[PDB]
Protein chains: 8
Amino acid sequence: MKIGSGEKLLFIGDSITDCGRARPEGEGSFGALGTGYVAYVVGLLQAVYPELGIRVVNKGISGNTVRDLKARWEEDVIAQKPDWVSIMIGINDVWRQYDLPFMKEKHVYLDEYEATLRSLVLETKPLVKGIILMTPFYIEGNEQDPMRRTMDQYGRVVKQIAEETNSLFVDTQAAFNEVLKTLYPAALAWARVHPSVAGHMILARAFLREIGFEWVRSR
Amino acid sequence: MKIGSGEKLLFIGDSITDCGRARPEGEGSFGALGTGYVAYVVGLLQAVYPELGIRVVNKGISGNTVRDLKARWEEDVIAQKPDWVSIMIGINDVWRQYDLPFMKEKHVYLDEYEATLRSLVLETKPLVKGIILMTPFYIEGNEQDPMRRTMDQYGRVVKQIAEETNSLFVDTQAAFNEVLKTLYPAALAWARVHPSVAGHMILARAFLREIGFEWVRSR
Amino acid sequence: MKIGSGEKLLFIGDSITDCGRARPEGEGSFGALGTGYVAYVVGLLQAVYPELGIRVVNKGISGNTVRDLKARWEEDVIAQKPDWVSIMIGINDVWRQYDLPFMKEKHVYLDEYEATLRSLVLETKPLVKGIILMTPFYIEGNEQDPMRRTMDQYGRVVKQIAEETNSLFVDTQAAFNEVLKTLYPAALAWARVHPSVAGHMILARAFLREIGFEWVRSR
Amino acid sequence: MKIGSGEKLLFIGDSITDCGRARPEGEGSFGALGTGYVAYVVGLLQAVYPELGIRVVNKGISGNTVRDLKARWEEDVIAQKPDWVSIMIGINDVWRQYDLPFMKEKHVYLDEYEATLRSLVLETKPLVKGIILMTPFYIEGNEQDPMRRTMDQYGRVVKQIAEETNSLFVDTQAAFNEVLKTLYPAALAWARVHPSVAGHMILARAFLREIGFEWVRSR
Amino acid sequence: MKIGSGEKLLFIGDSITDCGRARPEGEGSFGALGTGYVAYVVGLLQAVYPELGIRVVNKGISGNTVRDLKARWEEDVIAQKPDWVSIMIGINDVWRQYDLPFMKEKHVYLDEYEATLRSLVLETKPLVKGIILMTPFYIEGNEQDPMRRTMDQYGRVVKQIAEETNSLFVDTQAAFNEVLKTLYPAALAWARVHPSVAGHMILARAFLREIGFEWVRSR
Amino acid sequence: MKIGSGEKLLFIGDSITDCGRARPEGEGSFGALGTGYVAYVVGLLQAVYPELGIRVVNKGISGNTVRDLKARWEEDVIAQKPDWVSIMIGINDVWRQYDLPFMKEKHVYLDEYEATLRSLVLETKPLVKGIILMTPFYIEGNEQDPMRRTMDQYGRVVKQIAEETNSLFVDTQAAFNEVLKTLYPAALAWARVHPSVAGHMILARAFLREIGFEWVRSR
Amino acid sequence: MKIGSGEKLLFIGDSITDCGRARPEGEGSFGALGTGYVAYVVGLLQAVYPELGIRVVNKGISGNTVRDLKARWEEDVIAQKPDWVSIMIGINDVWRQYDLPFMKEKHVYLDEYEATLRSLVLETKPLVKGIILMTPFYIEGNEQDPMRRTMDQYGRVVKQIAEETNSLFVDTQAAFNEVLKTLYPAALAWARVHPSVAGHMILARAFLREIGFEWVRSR
Amino acid sequence: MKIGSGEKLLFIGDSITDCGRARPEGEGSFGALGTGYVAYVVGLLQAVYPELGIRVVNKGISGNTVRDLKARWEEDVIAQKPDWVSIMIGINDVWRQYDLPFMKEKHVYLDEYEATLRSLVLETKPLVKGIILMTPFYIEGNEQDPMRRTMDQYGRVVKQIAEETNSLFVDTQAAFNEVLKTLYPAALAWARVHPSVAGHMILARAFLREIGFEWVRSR
Ligand SMILES: [Cl-]
Ligand SMILES: [Cl-]
Ligand SMILES: [Cl-]
Ligand SMILES: [Cl-]
Ligand SMILES: [Cl-]
Ligand SMILES: [Cl-]
Ligand SMILES: [Cl-]
Ligand SMILES: [Cl-]
Ligand SMILES: [Cl-]
Ligand SMILES: [Cl-]
Ligand SMILES: [Cl-]
Ligand SMILES: [Cl-]
């Protein structure tokens, strides 16, 4: 288990992270964490590692691109003094290009995304014990569907950044791909983006695997 | 793992099982399974065993004792033709005796509880592939707290019926007990009965382990 | 144009047709026809052919497959004595197979779809002046996407029934296909099924062109 | 088609234009354009000219007279940098005289209307590729009904202004007159002002005809 | 004045009479009589003739034509044992012909109107002390407006039935006509049918004058 | 009729005047005047004197004592530039003494009331054509009921002030007294203060009598 | 004290007893007993006599006269098998005569009141351990106020029936009278009927003293 | 009765005191005092000592620890100029330690609690006739349940402070202990903290006993 007793773990990203969490604080008291993968991660950690006393804060906000994360980074991340920061961003950065392909101000192309996300990591890295970078995802099995294909570009950048900054790394797309061998997207998500409970569990488990979670701990 | 491809798994119980599930069907759209252990079990099964094709139904109803289960058993269990039936009942059977001590007809005492549960299990067994009996529970660490002591006794009756009938058995109380060595009830539940997400993960995991779930499949 | 002065045109289908229409009547006040292609068709007919005196009824119901159409056909089509009946069904027939793959009784497979639709068309034909069969559709440009491929097959069945019975025919999918050479589905619809205003104009126009509507009347 | 690829088309006027559009932005994302002639114009343009990538903004506000448009012109029009501006105003300017004929501060008489509307055009004309001036309307067939008669005065001014400023021009009254040969107003509108879907379609089509829209484009 | 101490006066009609009255009783608490002419009549009678002890019932129902009155006449008039019955019906009888011209079964044409009203008046007369017939009305000053012309004809039928049967008669249209020489309809009503408070005072006064009300009692 | 063509008549007082009127403006557009005696006065005036074009403003606010009227006099009266001002105040000034007889800061005793109300008149009188002073009231027939008795003291002061300032005068209590000869208060009002429709009509008619209203005008 | 361990005490009456109690059961969860004297009695009994094990049921229904009690007596009293039955009825029996004086069938006059109450008491007596008859009341200090005088008479009938049948007797009016020597009704109640918390404590105490409650138990 | 005619008694604490009282004022007008022990205390005092004219203010706010009371003391207590101040605080100070045992900023340990509460008393004592210090409570009969045990530490501090400052003193735990000999907590409260009506009555009576209340006053 990479996360240590007493420490503060802070999630940030878009509606996948937000899931109706409490604003502004995103912390603690039953329901504050929203009802998706963040809440599940904390549930399992508290079920299985109750003694760790891990504080978890949810700063997801629906709609955010990486450009929005940067605008609020100081207040929502730096000022929180986390020990661990988890980031999952990119879906909206990419989606806007496909759902509002003529309101370009709304779009965030790959080169801006990459540099902005590197900027978040590099500002944050000296301040915390660790960063976990979760790729974005599109719940779509064909690699050549245009939005899937774009999304994969952004996920490869995320991996590149995690390798280079020695951040932890979660490839959320690879986790969904495995399940898409059996299920069509409609069974897993709304509009290839908004996951069901099962989708949130896929994300939660992927995240927990990367931080060394044990389902039954090693005596 | 005990549940098999193509099988229908039906859950029944009180509000712990219910958790806002869709009525009457308890099946059939994102959200239909409610927001507690039953949804978590299904999410995990689908995350790790997508190909199993498991059909899941939530027949929990808030407020139910075993007497209420018996009155709707034909419509809500038998007529559903489940392959597996999971039962968790007893919390209200017991709690009425402590929160409305002078309304005696609302109480389901041990004798009515054993007889009626036993009966529902024996009628159901010849008609399904398997039955999982989950004990009731009370989120309280002191065995000699009157309502905990009584809840443990009711658990002992579930355990016998489960051996008497060769059903799978989940001791939900032992699962909570482990965590209560670190946490006080108020950190885990409201009013020592209604668990948090964490509480519901304890339950979901206890069930999953009993049916042979692997967090990572061996291969 | 094919529809004539004084005639009753009745539309039936699923949520695409429904769009919030008034229940049960689906006729009879500003708003009664709902907010999608059916209202747009009526608006255009009235804008360009005010004198035609066309009476229009919306019997769409959200969620319906062809099986549901058959159960209410007598009350909602026959007893209305329409002169024309427009049918667009098949999206849910197909979509249940992909979004609830393990609930098989909710699926309307090809054989049930052809038989039941064919039957409803043959019973209805002797009793009305004309019938317009609109294919179902899926807002997806890749033919080999599983659900699109299956939706195209269902369209082929509508086309035969339509030739088998000499009904007017509207290929809604070809209408969407044209636009999908420029736009990705998310720009046109939610979840590749529920169209925007634009989507509904594509449908309204496809219908209108089939019945001989002129945008400006020749004179 | 007068409107060119990439360009921004901005509608402004009163509740006929507003139709519940999103405030303040009036742009894009499904529903932002409200549910009347503006939304219909954009639907048809996107159905038929998907490749044009036209941005459309709705700045209608219920209740506005031309005096209100001027008070917000800088923020709601100039600062939007439209390429095309469509204006339809006058209904309230006239209606207040007939529904609150003793709260005169509320009224805008013809001479003030004319000069104010000329002022909007003349400020705007050097900034944009084109202006479309839509007359106001009253859904009332008798020319000598006092409010109809007043409304026509204001429409003749609008035409005069469009001729003199070389703006495009839509005579919304003439479009309604044609339909009023067959339908009494009650069938088309609420209170001779608030049009049905069909009324909004009349407006939409009138507007599209003036900008060179083709229902089926010329190959 | 025509109504007498201890008598039950029952009003029936459409939304003009209804005005939010309590259902089904239309009697029996502050507010039960609704917020229009019927409440104003009762208020005035009580202000000026408190000692008369007049019991008043409001059986108006929004949307009703004379056909609807006939279907509920037994339960809502006869069984109430009124001493006086006031009827104002015809607005919807007529308005359906203009706002839904192509839904012919919703129309109550002159022949059905005279027969059915006449019939309801003759059956009712032997059973009560008196009947007041109020003409329908339309808030429109031009006699040759089609719907006004038709409303006047319907008024003429009420007048004959009223002489044919020796009932009191209130020409609501003449009362509105007087005011329309100064005000345009929009100052008095919504959509030329639903009056303001002022409109309802015109009606209340017209009724009151017909039954011999004094504003200040002679003494 | 004391009120002249074109002039502005402004009502102020407490909830009896307020009756849910629109804030802040209290003017015009159907419903703005609330639904009690003010609305009735305007209805009758417009029914009977439509040509007068009288503007009426309602500035009643629930809860006000004369101390509250003074705090808002400049903004709600002076700045409105009325031609006629109607005041009815005192109920709360008195009621607080009986319902909260130990929160004395809330009470306004007779000497403060008198001087404050004189102060309003004297500031206002040089600015307007006329002032109408309506006494407060308590719907209670026994003169020696303590609150009735107090209320009468305040009404005698109001009369004194009207005589001395040559204001018009309406004795609302005397109007209710006449009706209380027949009806117990419960039939007329809620809690001896909040009048029914009939109570509001009593007030309306009393007011209209004082300003020279004719029910049928003198030809 | 008169009520004994293990006994069922059932309260019945009008809104004074009801006070928002749960329907139909009026028993069985925090809040089920409503928010007035009945809940206060139960709270006090439990505060001072926790060990008595008293089961309490609230069958009050707002609006009830004794005629309404009789219509539901079998289902709501007899079938509940109470040990004690407490009745407080008469306020509406009387109040209808004053607030709706001309709706005579809503009135329960003295003769119907004595007969029907007497009858309900005699049928009930053989079947229960005891009956407590609470007089109705009116919050008014003047005996010669018509409705108070009539309420006192109705109280006298309750007192006789109570001696005629050897029932416990609570003079609620004498309890209010004591306090009315200091407070005016408006300080204690709304509309002289609906008491404040204080009002309900007066009632609760009057009941408690009649059944032998000690505030501090002697010991 | 320690509280004297005319004087102002002000309650402050957490949700047990708050009980939905009106903000900010917490005073008077029916409902302003919320619906728990404060309202009950005032009800009984007004029932039994109506002539005392005691003003009671409720400044309870849900969630407060003693740290929150201090932050608002000046505005909510000092500035109110009470004659008597009642304080009951500690539940949240203690609860946070057990329900959010890793958000320590939320906790208030015994030494800070003691000094802060002494600080409130000592600032307040020279300004008022008297202070009543009510211990906090936990509705839990076992002294060694960890939260009960902690709560008792805080109650012993409160007693210590009351002794030392010559404040009046109410031991709310001792009052609940007596009742817990018979009732399990579930019958008395929600989550061992939020009392039923009976629980609020326990508190109310305990408070009244300490200030010399008589149920029947000594003649
Ligand atoms: Cl999002
Ligand atoms: Cl439950
Ligand atoms: Cl608890
Ligand atoms: Cl659908
Ligand atoms: Cl999709
Ligand atoms: Cl408008
Ligand atoms: Cl109507
Ligand atoms: Cl109109
Ligand atoms: Cl008021
Ligand atoms: Cl009642
Ligand atoms: Cl009263
Ligand atoms: Cl609290």
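Per the header of the entry, the method used was X-ray crystallography, 2.1 Å.
Cβ coordinates come from backbone N, Cα and C, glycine included.
Sequence-distant contacts of E:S15 (mutagenesis position), defined by Cβ-Cβ distance under 8 angstroms and a gap of at least six in the same chain, are E:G60, E:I61, E:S62, E:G63, E:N64, E:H194. For E:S15, the entry in Swiss-Prot reads active site, nucleophile, with the evidence type a curator's inference.
Within 10 Å of the C-beta atom of E:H194 (mutagenesis position) sit 18 other C-beta atoms, taking all shown protein chains into account. Among the features that Swiss-Prot reports, active site, charge relay system is placed at E:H194, with the record citing a curator's inference.
Experimental mutagenesis is annotated in Swiss-Prot for E:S15 to A, with the remark: Loss of catalytic activity. Annotation note: E:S15 (mutagenesis position) sits in a helical segment as assigned by DSSP.
The annotation that Swiss-Prot gives for the mutagenesis experiment E:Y184 to F reads: Significant reduction in catalytic activity and modification of the quaternary structure as a homodimer; when associated with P-190. Other Cβ atoms within 10 Å of the Cβ of E:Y184 (mutagenesis position), summed over all protein chains shown, number 19.
Annotation of the mutagenesis experiment E:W190 to P in Swiss-Prot: Significant reduction in catalytic activity and modification of the quaternary structure as a homodimer; when associated with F-184. E:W190 (mutagenesis position) falls within a strand segment according to DSSP. Taking the Cβ of E:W190 (mutagenesis position) as reference, no residue of its chain lies under 8 Å away while being at least six apart in sequence.
One mutagenesis experiment catalogued in Swiss-Prot, E:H194 to A, is accompanied by this note: Loss of catalytic activity.
In the three-state DSSP assignment, the secondary structure recorded for E:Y184 (mutagenesis position) is coil. Screening the mutagenesis positions E:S15, E:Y184, E:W190, E:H194 for a C-beta under 6 A from any atom of ligand 7 leaves E:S15.
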